[PDB]
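Here the structure comes first, spelled out in structure tokens, and everything after it is commentary.
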Amino acid sequence: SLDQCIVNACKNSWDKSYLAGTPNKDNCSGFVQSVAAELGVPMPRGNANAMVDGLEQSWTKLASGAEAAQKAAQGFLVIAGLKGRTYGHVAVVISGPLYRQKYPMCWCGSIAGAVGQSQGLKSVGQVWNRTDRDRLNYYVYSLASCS
Amino acid sequence: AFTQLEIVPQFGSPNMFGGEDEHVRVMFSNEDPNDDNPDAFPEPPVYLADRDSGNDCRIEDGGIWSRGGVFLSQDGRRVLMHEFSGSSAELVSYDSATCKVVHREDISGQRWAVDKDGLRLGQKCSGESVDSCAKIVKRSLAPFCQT
């Protein structure tokens, strides 16, 4: 497929460690930083909360997670993100079947545990809870990655 | 004092995962279409059977329930539950008879462990187990137990 360059970037950034001590799989912000650094896509700095603030300023945002999967299948880096009270969350959006006909597949590490983690096997709706999953913002990069 | 409850398939009720002791039965339903052996339950309700009175109630709203993040109190009056969203986590205690929330506590960023002894909460870990943490804090489960 066309979105392969991103899935590859995800699978390789999984066992990496952006922050010196903490592994990517236990840090959602660190995993996104590793994927984007492999693809050469500039990312805002700081924690997940600061990153989402950063994306909301520069990156254009999509109307739905369904639309996020569309951009993802086209080889565009798509970050789903929601601000927390202290610990926000960010995930890579990938192409594939939408959970509950609504929520896109994703790759993300999570400090919550293996439960919060997804190696492409859980959608954003299986990572974020019922309340949260409908408040997500989907951001896409201006330029393509695998064109 | 909470003891861990194993949540396993219930033969006779397709896609139902639960467990029980002398006092209480807890049950989730698996609406994940891809995994027939989930680790989490995003979609409510949670069923609680008070086996003493023979009545039931339903937890109608709630964060993603961790399978094997479920604990039953010795007196059978409380059920302790790990519930995450994104990178957030929390321990909620419910009244086994009414399904009302009795205590909530933010656990975000900490690794965790509970048993009869109490709650242990660690920062600066290097593995999934709380014993991997360079900082470990004990917290009382008395406001969860209310005995």
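Per Swiss-Prot, chain A residues shown: 3-149, in order.
This deposition comes from X-ray crystallography, 3.2 Å.
Every residue gets a Cβ built from N, Cα and C, even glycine.
Going by Swiss-Prot, these are the annotated features:
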MUTAGEN   A:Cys30 to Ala  Complete loss of peptidoglycan degradation
ACT_SITE  A:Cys30  active site, nucleophile
MUTAGEN   A:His91 to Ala  Complete loss of peptidoglycan degradation
ACT_SITE  A:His91  active site, proton acceptor
MUTAGEN   A:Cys110 to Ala  No loss of catalytic activity
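A:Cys110 (mutagenesis position): 32 other CB atoms within 10 A of its CB, across all protein chains.
Across the fold, the C-alpha of A:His91 (mutagenesis position) and the C-alpha of A:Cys30 (mutagenesis position) stand 6 Å from each other.
Here the C-alpha separation of A:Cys110 (mutagenesis position) and A:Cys30 (mutagenesis position) works out to 6 Å. Every protein chain shown contributes to the tally, and the Cβ of A:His91 (mutagenesis position) ends up with 31 other Cβ atoms within 10 Å. Its own atom aside, the Cβ of A:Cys30 (mutagenesis position) has 29 Cβ atoms within 10 angstroms in the protein chains shown.
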